[PDB]
Amino acid sequence: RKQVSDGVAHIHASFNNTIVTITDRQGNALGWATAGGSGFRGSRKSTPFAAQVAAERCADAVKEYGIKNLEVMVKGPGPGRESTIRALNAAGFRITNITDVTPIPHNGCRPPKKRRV
Amino acid sequence: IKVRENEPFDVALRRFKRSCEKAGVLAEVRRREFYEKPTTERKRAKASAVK
Amino acid sequence: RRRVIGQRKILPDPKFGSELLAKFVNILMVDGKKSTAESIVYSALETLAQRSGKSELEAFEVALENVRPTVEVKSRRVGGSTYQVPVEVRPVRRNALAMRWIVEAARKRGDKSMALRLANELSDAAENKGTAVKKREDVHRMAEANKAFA
RNA sequence: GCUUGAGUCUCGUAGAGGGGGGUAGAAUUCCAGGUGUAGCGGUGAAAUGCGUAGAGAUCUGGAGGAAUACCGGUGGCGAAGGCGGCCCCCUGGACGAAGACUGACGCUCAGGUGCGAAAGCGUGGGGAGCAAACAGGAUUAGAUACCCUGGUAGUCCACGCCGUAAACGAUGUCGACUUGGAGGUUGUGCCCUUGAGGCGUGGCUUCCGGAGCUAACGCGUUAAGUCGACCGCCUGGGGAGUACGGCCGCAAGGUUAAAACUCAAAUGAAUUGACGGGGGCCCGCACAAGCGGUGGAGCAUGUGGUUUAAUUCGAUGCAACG
């Protein structure tokens, strides 16, 4: 029912996971997939191969809308951050825009200590 | 960054664009901040440069 | 070690000639008995030869060059993996793995004579069934399902 | 009396100086609404936890608190503690540059007064994130921890209070002097300023090093050098920076501060070796990679234990155990 030829390909390059979500141009979600559906655990979640697995699942769930332009929103570290880009393109999308919205500390929150070992 | 390719390719590289962000900017903030610690280590690099 | 390993000459089959067929004698050497080995080889060859087309060299050769792996998994802490990472092996070690597995597979048969055992097993190598094949289907299953660099 | 000490005045210089008041954007969070769907989150693996009551992600709107990415640097400023977006207002200190006055008015300081990070305590606000505490989960044999998921106080603000910190350049303060190198920063005079620059002269500031000093490490013109002035302190370690008392504090305790007893050292710096689940490097069937064993079974053979009048004696981690 949406169909506008363009949409942001949002990618959340999590350092612990990788989510891939294709949103509308107007920020209205259309599809998503992740490492957990790919069938991974651990830090294996976060690899180039695994990112393909999700980037491509997601493609079957958004292609029938007719989207084929990208506005890449690389967000966070997390390997496999460009597997996804390349994957999309290499599957009936086209690149247009590489954009950054990424949270940047100004230390508006206080970071935890995490694992100190 | 919001730098972008000018013609549509995967030849054009986006790990260029990790020039200004994630460059002391991320991938080391997830730890608590102490005023002593980043101040101290800087003084290691100027014995380096002169020597 | 200093330098890298050398190669060591091995003689091919005399009656039909295939290095690879002779590397199958090597794999079937237990007790050191090459003599009692040279029996079984032809013994399994004929079984193959009747039932199957191609050459008699490609009753073994081809049939095996599709149930040999192309990935072996070891592991090391280099890459930042604690996990078993795929390794595309040299084509010669491809063989060695399968040949070995096929031979374990005919001492798991009590189907009388290491001829008739190992024979019917290799006939099912072209038919792509038999627990010899399924070892590949466990390695490559792990590696591609749980890829962690390469 | 004199001016070169000190000090003021003058004219400027730069700066996260301070305090109060304004204010911005990013980010995180929550709340609201939309979209969208079966997982999210976490880890070394996991589980607790959070998901179809529709989360996570994504967008849109709103609210709030705290902190200011970059800047940003042994960079700068402050007596020290210490101080980071941005602006305003009130205001402090330093410095430099001319001259000019004052006329030793100074230095330091027991007592005393003042400033004092953080935590903490009282009263009222405020509450995002993190997080003592606290509760699960995990690890371990245990685990009141490290580790994960949460989360209260607290952190934040106003006001008062306590006054401690390996309060650190571990160097009292001030002054006076004594080889130098390279760098930082910040003024100023001068040079076809005919260079983005060249020579001077100061202020503050780092790294290196000569002499010298020191036990050495090093310190090295901003000294631990060479001097002085005054003060503070120390006088074996443990006992013990505790007790007892006094003093201060709302309290916590701070502040002052022992003695008995007890030991023959305690301690510093450096050398050598050794070790390090330190680092860098490099090897060996050390491992990986393979192939075969042993331990299962019986027997041979040695030993231990036990028994026997004696089970001759020695060997005991590898490096005793055909």
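All chain C residue numbers match Swiss-Prot; in order, they span 3-152.
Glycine is treated like the rest: Cβ placed from N, Cα and C.
In three-state terms derived from DSSP, C:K36 (mutagenesis position) belongs to neither a helical nor a strand segment and is classed as coil. Here Swiss-Prot describes C:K36 to A or E as a published mutagenesis experiment; the accompanying note says: Defective in ribosome assembly.
With a cut-off of 8 Å between CB atoms and residues at least 6 apart in sequence, the same chain places C:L30, C:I42, C:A108, C:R109 near C:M116 (mutagenesis position), listed in sequence order. While the structure shown retains the original residue, Swiss-Prot records the mutagenesis experiment C:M116 to G with this note: Significantly decreases affinity for its own mRNA.
Shown in sequence order, C:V27 are the residues of the chain, 6+ apart in sequence, with a C-beta less than 8 angstroms from the C-beta of C:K36 (mutagenesis position).
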